[PDB]
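Here the structure is laid out as structure tokens; the discussion comes afterwards.
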Amino acid sequence: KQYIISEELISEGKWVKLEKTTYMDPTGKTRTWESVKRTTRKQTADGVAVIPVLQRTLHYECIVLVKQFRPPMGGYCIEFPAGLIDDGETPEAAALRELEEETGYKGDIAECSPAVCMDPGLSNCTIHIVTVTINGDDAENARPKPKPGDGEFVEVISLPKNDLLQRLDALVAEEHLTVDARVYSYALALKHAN
Amino acid sequence: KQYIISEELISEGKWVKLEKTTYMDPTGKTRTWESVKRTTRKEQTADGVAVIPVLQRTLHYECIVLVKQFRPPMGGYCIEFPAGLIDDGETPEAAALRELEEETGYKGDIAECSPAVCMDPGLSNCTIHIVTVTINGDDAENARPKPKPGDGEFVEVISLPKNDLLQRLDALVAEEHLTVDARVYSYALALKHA
Ligand SMILES: CCNCc1cn(C)nn1
Ligand SMILES: [Cl-]
Ligand SMILES: [Mg+2]
Ligand SMILES: [Mg+2]
Ligand SMILES: [Mg+2]
Ligand SMILES: [Mg+2]
């Protein structure tokens, strides 16, 4: 019943543009919306985010996260490892690549979401959420070698899965970090389950 | 180590702006970023709230109450937690219970309220509080709940059992063109993984 009529370019950078979207509301009334898009998409989605489950025998299972300075936020954020999918790369392959670059861990694919939206009231940005397990007992994950690209500066933060939400709250309380909403969503459901 | 040097406006809409952000990298080198911000944030501790609404009813499995709306940025229908912006002077908890009632009809009870968490920190400064609310579906207030959508809001309510949320979401994605929100998907995945 609702649909896009036209999109007016307002402003286009190298990485992001702003559009004025005209759409038909269900009553038959034309309306406008200010919409953001990335200029980099081809792809199933803009990006992947990786849920990396680090499994070591006789240890708690951990979720591997990354801490980085995020210029739009003006501060440091705690996030699932993540990056954009390369032209002609699959979401799975992007997940394992990003995970290795950002963490040095080598992982195995467990499952892969459909494209999911990041902030659909503002942008068209989408990602695949990719669950990956990491055999922390294998020699290739003993001393994980992180290969950052140009301009990535990533700290790795592993947190036990069974206390994830309490551990994150503690970091926010002590370290003036912002937690990512998808990380927080996942942590909450771990507590809310059953 | 890293910090913001300057923020130059590139383009300002009614609702959204684009900025050229200059910052210092941890090598001591100046770099830039293209940053999105909303124009509507005043003294709120965040832009908005998203509500995790746990519908509880005697001799029913708990349901997660979700909303389906057309999102102009996305050009299509999206399934999301009930959400909206925090009005000036409004508490995150008040915004949550208000938005929940407006979008679903349900009158909730506060359970917990997150710190401000980032929506897409590689792109925007946008933040929310994630507010968990329980709905006493045995109360007569919540028996045959009617939305009170504001102007240009057109919302369908979808309640899904917590104990099968991921499959039930997958089944809706299989049946029509719609996108699940990444925070919803993350929360459903944790429910499976716990
Ligand atoms: C470090 C390379 N710059 C990437 C980027 C992404 N956006 C939105 N602006 N700059
Ligand atoms: Cl798993
Ligand atoms: Mg990244
Ligand atoms: Mg990366
Ligand atoms: Mg809303
Ligand atoms: Mg609303």
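The residue numbers of chain A are those assigned by Swiss-Prot, with the residues present covering 14-55, 57-208 sequentially.
Quick check of the header: X-ray crystallography, 1.7 Å.
Each residue, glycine too, has its Cβ placed from N, Cα and C.
Copied over from Swiss-Prot:
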type: BINDING; residues: A:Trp28, A:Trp46, A:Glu47, A:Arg51, A:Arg84, A:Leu98, A:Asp133; note: substrate binding site
type: BINDING; residues: A:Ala96, A:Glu116; note: Mg(2+) 1 binding site
type: BINDING; residues: A:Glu112, A:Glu116, A:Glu166; note: Mg(2+) 3 binding site
type: DOMAIN; residues: A:57-197; note: domain 'Nudix hydrolase'
type: MUTAGEN; residues: A:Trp28 to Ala; note: Reduces affinity for substrate about 8-fold. Strongly reduced catalytic activity and strongly reduced affinity for substrate; when associated with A-46
type: MUTAGEN; residues: A:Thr45 to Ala; note: Impaired phosphorylation; generates ATP in the presence of diphosphate
type: MUTAGEN; residues: A:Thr45 to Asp; note: Phosphomimetic mutant; unable to generate ATP in the presence of diphosphate
type: MUTAGEN; residues: A:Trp46 to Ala; note: Reduces affinity for substrate about 6-fold. Strongly reduced catalytic activity and strongly reduced affinity for substrate; when associated with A-28
type: MUTAGEN; residues: A:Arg51 to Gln; note: Reduces affinity for substrate about 15-fold and reduces catalytic rate about 17-fold
type: MUTAGEN; residues: A:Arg84 to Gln; note: Reduces affinity for substrate about 5-fold and reduces catalytic rate 67-fold
type: MUTAGEN; residues: A:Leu98 to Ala; note: Reduces affinity for substrate about 6-fold
type: MUTAGEN; residues: A:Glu112 to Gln; note: Catalytic inactive mutant for both ADP-sugar pyrophosphatase and nuclear ATP-synthesis activities. Reduces catalytic rate 6300-fold
type: MUTAGEN; residues: A:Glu116 to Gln; note: Reduces catalytic rate 2000-fold
type: MUTAGEN; residues: A:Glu166 to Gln; note: Reduces catalytic rate 120-fold
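Here the features listed in Swiss-Prot are painted onto the structure.
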residue  : record                 : contacts (Cβ under 8 Å, 6+ apart)
A:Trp28  : mutagenesis position   : A:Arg51, A:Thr52, A:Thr53
A:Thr45  : mutagenesis position   : A:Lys33, A:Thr34, A:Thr35, A:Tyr36
A:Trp46  : mutagenesis position   : A:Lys33, A:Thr34, A:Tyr36
A:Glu47  : substrate binding site : A:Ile23, A:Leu31, A:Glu32, A:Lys33, A:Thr34
A:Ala96  : Mg(2+) 1 binding site  : A:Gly61, A:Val62, A:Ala63, A:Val64, A:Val80, A:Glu112, A:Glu116, A:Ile141
A:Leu98  : mutagenesis position   : A:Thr53, A:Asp60, A:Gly61, A:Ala108
A:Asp133 : substrate binding site : A:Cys139
A:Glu166 : mutagenesis position   : A:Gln82, A:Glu115, A:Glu116
Residues close to Mg(2+) 3 site centre defined by A:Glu112, A:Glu116, A:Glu166, Cβ within 8 Å: A:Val80, A:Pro95, A:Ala96, A:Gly97, A:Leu113, A:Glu115, A:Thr117, A:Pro160, A:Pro162, A:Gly163, A:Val168
Proximity to chain B among recorded positions A:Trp28, A:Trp46, A:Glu47, A:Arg84, A:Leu98, A:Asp133, where any Cβ pair is under 8 Å: A:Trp28, A:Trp46, A:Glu47, A:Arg84, A:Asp133
Three-state secondary structure, which DSSP defines for A:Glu47 (substrate binding site): strand
Cβ neighbour count within 10 Å of A:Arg84 (mutagenesis position): 25
Neighbour count (Cβ, 10 Å) for A:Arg51 (mutagenesis position): 19
Cβ neighbours of A:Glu116 (mutagenesis position) where a neighbour is any other Cβ within 10 Å: 27
Annotated mutagenesis positions A:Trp28, A:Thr45, A:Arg51, A:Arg84, A:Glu112, A:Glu116, filtered by Cβ under 6 Å to ligand 4: A:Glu112, A:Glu116
Listed recorded positions with Cβ under 6 Å from ligand 1, out of A:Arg84, A:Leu98, A:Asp133: none
